[PDB]
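Chemist: This is the structure I have questions about; it appears just below.
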Amino acid sequence: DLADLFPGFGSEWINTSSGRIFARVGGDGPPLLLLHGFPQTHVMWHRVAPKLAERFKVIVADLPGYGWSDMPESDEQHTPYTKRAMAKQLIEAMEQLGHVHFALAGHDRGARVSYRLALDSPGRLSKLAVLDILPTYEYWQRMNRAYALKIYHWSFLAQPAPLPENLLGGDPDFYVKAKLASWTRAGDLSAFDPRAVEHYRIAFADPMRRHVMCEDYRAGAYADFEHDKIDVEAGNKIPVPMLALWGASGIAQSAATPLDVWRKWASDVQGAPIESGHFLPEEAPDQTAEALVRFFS
Amino acid sequence: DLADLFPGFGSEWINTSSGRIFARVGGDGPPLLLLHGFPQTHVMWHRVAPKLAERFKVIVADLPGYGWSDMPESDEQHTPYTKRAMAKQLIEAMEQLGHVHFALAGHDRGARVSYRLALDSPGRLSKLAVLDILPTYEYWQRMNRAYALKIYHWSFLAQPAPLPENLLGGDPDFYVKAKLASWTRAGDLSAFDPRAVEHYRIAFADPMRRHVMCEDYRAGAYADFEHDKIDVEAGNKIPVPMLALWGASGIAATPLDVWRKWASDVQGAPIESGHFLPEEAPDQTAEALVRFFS
């Protein structure tokens, strides 16, 4: 009952040491991996990936634990869902396809994998784009009253299991739809393809999937922050040429001026706002696709 | 089917212009008011009120909108559940008993009503005791990563309705038990009387009550913070003799130094317990309150 929103794209089931990664694969040219975030799946790129497919081999992957990717059993430290472990697992999956050097564009949680990848193994990346994020360290370092009210879910979803899992299970549909709507500029679901929202709703209806996402946020509050902290305090900068895009109405711009934060984190950053809320590829598919094609070409 | 945990205490329904305040009343002597917090009701004082009622007229009130007290209708600013509004209504309720100058002890949210009452109408209080709180402004000012994870519920329950209400309905029984357990020293429900836990549980099972609690935390994020800010910037201090009690577990730049910035006359001591002083450590808490109030 779930629509195929990537006409002409293949489907790959990439085995890795930490489980299978699902990905839609299309186009030809240089390899470009697209990583979605929360609470979405690979299908968030359905509006932009066709345009990228004109110039690149596009691989649109579900994150470890998300969508149709396998769910590694987490542990005390939320290890498989730290961005470092996620980045290592997606490298391994790109090596299965023979992509040892690729371009990466990530949104939300996938953008956090992406820059962590760029910090842990910058030689895997030719170029990198991150959409509407600042580093995890920066969100926490700027977590005052105003921001803690805005991204309350960073602290709520990071609470010990099973507190958020138990509250989310009463009406999953409400929460996933509330988070999709409230982060768009319009405040509703009008920007999303109804068929895309079905993918997101169904992925959220699974209790194991919701636990994974909380594990993702638990890693975000702890190991991900700690991994970021060591780098920023060591002056570890991303040497990969990168683009930072953010929505004028999105999450990253509320914390600080995004381009100036990223210049502290990478030696070669260009940045551009996009008139859109958090979900740049769906709210602003034309503007996002053009900014990505230009940067990666 | 709830237990009477105040044997001999009367049961009073106190009228105010914003709704009825429920209270257990016992003992005799000077008037002493006891205010509970989240997610509890007046019954949380059931272990120390008997010791206080040996010295005082003990008025154990459900906060406005909490327990069996009436739930006034909120507004866009959550006005009735701002600590300034709850203090004014509790002043009114005490006036209905002829109590215009009384002692006040508060825990958690009831402690925020209390210091706000001490700031707004200091002449109403002979002495003031806050249990395991700092001023709301200090919480938000200190908001960082550690604090956001620790009192996550301060931002979660402050989200616009119906987001917290909807999610609290996902499992209200678990959530109130979780809050009760997580904030103790023991980390479980062993510190609480099961008959008292039943009171907290059945109160939390009412969605209107849960909405009230969200309005309290929405106030705590906005109007209450703004009210506190004016007093910080104006250097206003509580002139009432103050006792600050806190659990050494469950929150060191000490609450004393912080409360010294808000009060001119403040004593303080830690109690070996978690967040719930009167139930985890009734003897230590009752003793401290008696020495201070008597």
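The numbers used for chain B are those of Swiss-Prot, and the residues that appear cover 3-253, 257-299, in sequence.
Every residue, even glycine, has its Cβ placed from backbone N, Cα and C.
Dumping what Swiss-Prot says about this protein:
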ACT_SITE  B:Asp110  active site, nucleophile
ACT_SITE  B:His280  active site, proton acceptor
BINDING   B:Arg111, B:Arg114, B:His155, B:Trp156, B:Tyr219  fluoroacetate binding site
MUTAGEN   B:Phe40 to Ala  Reduced catalytic rate. Minor effect on substrate affinity
MUTAGEN   B:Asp110 to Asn  Loss of enzyme activity
MUTAGEN   B:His155 to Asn  Reduced catalytic rate with fluoroacetate, but increased catalytic rate with chloroacetate. Minor effect on substrate affinity
MUTAGEN   B:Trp156 to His  Reduced catalytic rate. Reduced substrate affinity
MUTAGEN   B:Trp185 to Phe  Reduced catalytic rate. Minor effect on substrate affinity
MUTAGEN   B:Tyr219 to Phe  Reduced catalytic rate. Minor effect on substrate affinity
MUTAGEN   B:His280 to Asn  Abolishes hydrolysis of covalent reaction intermediate
Chemist: Of the residues named as fluoroacetate binders, B:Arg111, B:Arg114, B:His155, B:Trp156, B:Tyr219, how far apart in Å are the Cα atoms of the most distant pair?
Modeler: 16
Chemist: Rounded to the nearest Å, what's the C-alpha distance separating B:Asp110 (mutagenesis position) and B:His155 (mutagenesis position)? Just drop the number here, would you?
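Modeler: Per the Cα atoms, B:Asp110 (mutagenesis position) and B:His155 (mutagenesis position) stand 13 Å apart.
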Chemist: Could you name the residues, excluding B:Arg111, B:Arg114, B:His155, B:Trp156, B:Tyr219, of the same chain that surround the fluoroacetate site, i.e. Cβ within 8 Å of the Cβ centre of those residues, in sequence order?
Modeler: B:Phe40, B:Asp110, B:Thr138, B:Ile153, B:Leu159, B:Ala160, B:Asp218, B:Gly222
Chemist: When you put B:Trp156 (mutagenesis position) at the centre and draw a 10 Å sphere around its Cα, which of the recorded positions B:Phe40, B:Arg111, B:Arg114, B:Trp185, B:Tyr219, B:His280 have their Cα inside it?
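Modeler: If one measures from the Cα of B:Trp156 (mutagenesis position), the recorded positions that come within 10 Å are B:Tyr219.
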Chemist: Could you list the residues of the same chain, at least six apart in sequence, whose Cβ is under 8 A from the Cβ of B:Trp185 (mutagenesis position)?
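Modeler: Correct list: B:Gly252, B:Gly279, B:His280, B:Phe281.
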Chemist: Can you grab the distance from B:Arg111 (fluoroacetate binding site) over to B:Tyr219 (mutagenesis position)? Cα atoms, rounded to a whole Å.
Modeler: 9
Chemist: Select the closest residue to B:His155 (mutagenesis position) from the following recorded positions, measuring between CA atoms: B:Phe40, B:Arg114, B:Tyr219.
Modeler: B:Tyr219
Chemist: Taking only the Cα atoms, work out how far B:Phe40 (mutagenesis position) lies from B:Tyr219 (mutagenesis position), in Å, as a whole number.
Modeler: 10
